[PDB]
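Quick one: this structure, given as structure tokens, is what I'll be asking you about.
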Amino acid sequence: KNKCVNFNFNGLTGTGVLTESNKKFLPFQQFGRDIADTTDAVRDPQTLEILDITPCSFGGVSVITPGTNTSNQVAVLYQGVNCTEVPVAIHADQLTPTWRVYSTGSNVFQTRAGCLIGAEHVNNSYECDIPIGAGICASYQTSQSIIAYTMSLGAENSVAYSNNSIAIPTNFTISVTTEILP
Amino acid sequence: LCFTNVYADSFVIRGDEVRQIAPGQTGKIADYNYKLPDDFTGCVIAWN
Amino acid sequence: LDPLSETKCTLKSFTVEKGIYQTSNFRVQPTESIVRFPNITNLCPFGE
Amino acid sequence: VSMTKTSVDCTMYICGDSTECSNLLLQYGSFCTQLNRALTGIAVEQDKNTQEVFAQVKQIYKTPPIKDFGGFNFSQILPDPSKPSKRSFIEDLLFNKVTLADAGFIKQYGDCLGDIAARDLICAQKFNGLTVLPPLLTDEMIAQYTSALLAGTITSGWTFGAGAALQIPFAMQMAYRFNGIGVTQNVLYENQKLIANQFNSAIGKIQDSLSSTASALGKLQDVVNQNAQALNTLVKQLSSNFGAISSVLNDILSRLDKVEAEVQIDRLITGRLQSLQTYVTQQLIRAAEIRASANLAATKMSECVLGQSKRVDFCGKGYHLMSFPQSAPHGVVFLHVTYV
Amino acid sequence: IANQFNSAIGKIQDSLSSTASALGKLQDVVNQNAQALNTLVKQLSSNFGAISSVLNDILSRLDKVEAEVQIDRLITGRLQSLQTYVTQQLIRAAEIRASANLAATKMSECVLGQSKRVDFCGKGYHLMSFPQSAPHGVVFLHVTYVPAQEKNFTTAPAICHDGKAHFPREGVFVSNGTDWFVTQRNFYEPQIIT
Amino acid sequence: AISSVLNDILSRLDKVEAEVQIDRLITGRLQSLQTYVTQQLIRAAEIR
Ligand SMILES: *[C@@H]1O[C@H](CO)[C@@H](O[C@@H]2O[C@H](CO)[C@@H](O[C@H]3O[C@H](CO)[C@@H](O)[C@H](O)[C@@H]3O)[C@H](O)[C@H]2NC(C)=O)[C@H](O)[C@H]1NC(C)=O
Ligand SMILES: *[C@@H]1O[C@H](CO[C@@H]2O[C@@H](C)[C@@H](O)[C@@H](O)[C@@H]2O)[C@@H](O[C@@H]2O[C@H](CO)[C@@H](O)[C@H](O)[C@H]2NC(C)=O)[C@H](O)[C@H]1NC(C)=O
Ligand SMILES: *[C@@H]1O[C@H](CO)[C@@H](O[C@@H]2O[C@H](CO)[C@@H](O)[C@H](O)[C@H]2NC(C)=O)[C@H](O)[C@H]1NC(C)=O
Ligand SMILES: *[C@@H]1O[C@H](CO)[C@@H](O[C@@H]2O[C@H](CO)[C@@H](O)[C@H](O)[C@H]2NC(C)=O)[C@H](O)[C@H]1NC(C)=O
Ligand SMILES: *[C@@H]1O[C@H](CO)[C@@H](O[C@@H]2O[C@H](CO)[C@@H](O)[C@H](O)[C@H]2NC(C)=O)[C@H](O)[C@H]1NC(C)=O
Ligand SMILES: *[C@@H]1O[C@H](CO)[C@@H](O)[C@H](O)[C@H]1NC(C)=O
Ligand SMILES: *[C@@H]1O[C@H](CO)[C@@H](O)[C@H](O)[C@H]1NC(C)=O
Ligand SMILES: *[C@@H]1O[C@H](CO)[C@@H](O)[C@H](O)[C@H]1NC(C)=O
Ligand SMILES: *[C@@H]1O[C@H](CO)[C@@H](O)[C@H](O)[C@H]1NC(C)=O
């Protein structure tokens, strides 16, 4: 249980993590299925207890970079995955990415989007440069390295309101801006 | 593999009618005495 | 080779611009197989 | 303003855990990349649509702690400091009235593996490769941009929409408004108490309405519904035979050789591919529906929140005075204030 | 005002002389239509379950009975590859058709007139805009009055001189700390309350 | 398909052959409707 394996039951060849289910199968039941019509529980046939099936832990991979013109350092997002599992994604089993050089860790960070590696969490907030998600962004900066940060929305400012006070412009600028529509 | 029910059907024919034993066929064997279903799950085993 | 090398290979460019980019999803492969079936001991009546 | 971001493991959807199927799926070329890219073009423009509606102010205006607004009572629509998100009382009404199936809110497998692998649509979507993604802005950051737009408005009127904020006493400001719809400014100050009583009463009617009924936010709920309905249908599209022996891939592959399986499997590769080629089209068109809604909302922000509109019925039914933006799940809600 | 204007237009030249960064909106449309043509072309490399990606390699090898079982695979593959491209091109044409209707609206309201619409002709109070062309698009040089240096003033919503209330016909009342004045809402020029 | 007529196919062959031919009619049409409906969905967006 809890490990990733090529299970078969009765010729139901799948792949997953087996787990002790809390399902009260009625005595005639041997299978349970997903809303999707795929098996997701099954009674063990030699030793009558009920197993949950989960397809083995996995997710999308995405890469963060300042551009080749400036650096060959990149940071990597494991979208939808707590950092502990990433060690569990050791090359002692054959991951779909064969590159596993980032499972060294040391700068490992958890986010709402997943677990982020090769980038450093800096408490200081900046303008969003590369959007990671959920208010986190990343950038390459100072001895350059990739930093990750919660973004700053803009300067905080308390306006000078009072029940009897007014600001008036004594001077102006005549700005010009571009605006480009296809 | 595993199987939920199994049956064997045992009979004799001429060799020139073995082609009629496969599913969805025609000919007097396949029309008047032994028909398989259109989805037939199983295997056909014949010898002189 | 490395995450940059997958991204170059993916964009089919030898030079990658500033951004965030998608790459082949990861999934732990099974360590080994598990087989499980009911234990029966007699063999089926093939001689009959 | 937005809809749920999504991405599909195109290979795992069509060919989940098989090398044999991947080596068939390869024979079509770029189809899965074109699908993946298209979902990405949608997902990336959701961060655009969110940005363009809400991130219109580059300076985060905070309210004074005192409230000397001359009898107008924004307490239900300003930030309430007591709450863990700095959202207003009416926003905490709006945030309850919409049901959502996830939003990216950390799936970490301590829940979604084992028991909650079964009784959850979204974990099955996540097991067929159908990854929802979190938006770039958290609802606190939307609440802050909204707070800044609202705090800027109640303290400075239209002046922050042109440049630096210029403070003005509210009652007086409303005088400039009234003067913009041509009811001369004295008519406000001669009735300020009656006006404040009606403005507060009209906010009281917004509350009493949107609290009581279980239906009101239909125009947002139908988006959140159509996203999930299309993914739940795309999940059902995996259950079909398409004329093949079984709608499970490994129950073909265990039962057949290298050639009879190629005849079967390509049926699923066809049917399934046509199921993503449908779904991604349906999203690219809906995305054009929500884009138009978002660009329109970014104009309703620019013209009803950053200013007073002389455009009849654009800022709700009546002569416009001013409007207040409110964050919502995937949406903006304007509260228009009008002279009638 | 003219020296600020000639300097602002100077900054537009000096800025767009340095970089491509601003033109990403045109450059992306070009990139995307080029990409889709590369994608439509590159599909011809694909087997689509046929023995070959190449049509002549089917015909130069099979009889009519078999060739049709190869050729209809090619037809099916390529057909769907056109349909996808044509779908993408129609939906992307809708993104551009909106971009054109908006550009025609910005032309009518910010070029042929002065719009009171906030932020439609850009951040600040619109004066006028000049169109410039671009490859497959339009560019607008929007000129805006922006209030830039402010001072604090004390104010009253009305004044009393003989028990009657007084209000500005136009403008607002202010005090410099010592004397009251009336002034125009968007620029400090004080005048005697007459 | 050997005919665009659904019952000519049903007359000339058998069910297995229908899986070869009637199936073509199933596919090609279902592509036809998806084509019309897509054109109508895009078109509908212009009319909105
Ligand atoms: C508020 O603004 C007022 C207008 O600028 C200003 O008052 C003006 O002050 C000047 C001197 O600084 C006076 O100038 C006259 O001074 C004497 C008066 O006898 C004459 O001999 C001179 O020839 C000259 O005419 C203005 O007459 C006076 N005007 C008014 C209406 O007061 C205030 O000082 C300003 N206050 C602050 C706090 O800045
Ligand atoms: C406009 O005035 C406010 C506050 O009123 C002034 O306070 C004194 C400094 C003095 O000028 C009085 O005669 C005025 O009535 C200014 O607000 C202060 O801003 C600074 C930062 O610049 C901040 O550290 C202080 O805590 C603020 N003080 C208060 C009381 O709010 C404001 O800066 C003035 N702005 C302009 C444009 O003149
Ligand atoms: C991954 O991290 C999450 C925290 O984000 C862990 O979840 C916590 O688990 C403990 C024990 O079950 C609970 O008491 C906490 O309330 C949980 N908090 C949250 C936010 O989940 C989770 O256990 C971690 N998983 C692994 C495998 O380490
Ligand atoms: C209003 O602001 C302008 C600048 O935007 C001021 O003009 C500048 O004045 C300084 C001297 O004070 C000169 O050195 C600059 O050359 C001027 N700029 C230009 C473009 O000519 C102007 O003096 C300010 N006026 C007020 C009333 O404050
Ligand atoms: C603004 O209106 C709110 C209610 O709409 C007022 O807050 C209420 O104050 C009373 C009296 O103490 C309490 O009984 C209520 O429970 C409060 N309601 C809430 C939601 O806080 C507020 O006092 C009004 N402001 C002014 C200046 O009168
Ligand atoms: C399988 O064999 C074991 C002993 O080898 C026994 O405990 C068990 O009962 C057998 N299975 C069944 C279904 O009886
Ligand atoms: C990138 O290279 C270009 C030349 O191709 C150069 O003009 C630019 O300054 C470079 N930028 C950086 C950050 O290296
Ligand atoms: C960031 O700030 C927190 C306090 O909010 C502190 O505990 C933490 O050590 C800081 N991180 C670093 C790297 O200094
Ligand atoms: C401003 O409000 C305070 C109460 O907060 C009041 O005491 C004061 O008299 C008011 N002043 C004006 C000019 O309205």
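Chain E is numbered as in Swiss-Prot, which gives 923-1116 for the residues shown.
Using N, Cα and C of the backbone, Cβ positions are placed for all residues, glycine too.
So Swiss-Prot lists these for the protein:
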- E:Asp950 to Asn: In strain: Delta/B.1.617.2, Mu/B.1.621 (VARIANT)
- E:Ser982 to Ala: In strain: Alpha/B.1.1.7 (VARIANT)
- E:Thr1027 to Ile: In strain: Gamma/P.1 (VARIANT)
- E:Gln1071 to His: In strain: Kappa/B.1.617.1 (VARIANT)
How long is the line from the C-alpha of E:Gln1071 (variant position) to the C-alpha of E:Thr1027 (variant position), rounded to the nearest angstrom?
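Rounded to the nearest whole number, the Cα-Cα distance is 33 Å.
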Rounded to a whole angstrom, what is the C-alpha distance between E:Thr1027 (variant position) and E:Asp950 (variant position)?
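Per the Cα atoms, E:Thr1027 (variant position) and E:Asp950 (variant position) stand 22 Å apart.
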Within 10 Å of the Cβ of E:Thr1027 (variant position), how many other Cβ atoms can you find? Include all protein chains, please.
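Within a 10 Å radius of the Cβ of E:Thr1027 (variant position) lie 12 other Cβ atoms.
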Are there variant positions in E:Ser982, E:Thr1027, E:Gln1071 whose CB lies under 8 Å from a CB of chain A, and which ones?
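From E:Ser982, E:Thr1027, E:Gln1071, flagged as close to A: E:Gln1071.
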For E:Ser982 (variant position), name the DSSP secondary structure in the helix/strand/coil scheme.
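DSSP assigns E:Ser982 (variant position) to coil.
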Just counting, how many other CB atoms are there within 10 A of the CB of E:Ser982 (variant position)?
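For E:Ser982 (variant position), the 10 Å Cβ neighbour count is 9.
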Quick one: Cα separation, E:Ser982 (variant position) versus E:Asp950 (variant position), in Å?
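A Cα-Cα distance of 42 Å.
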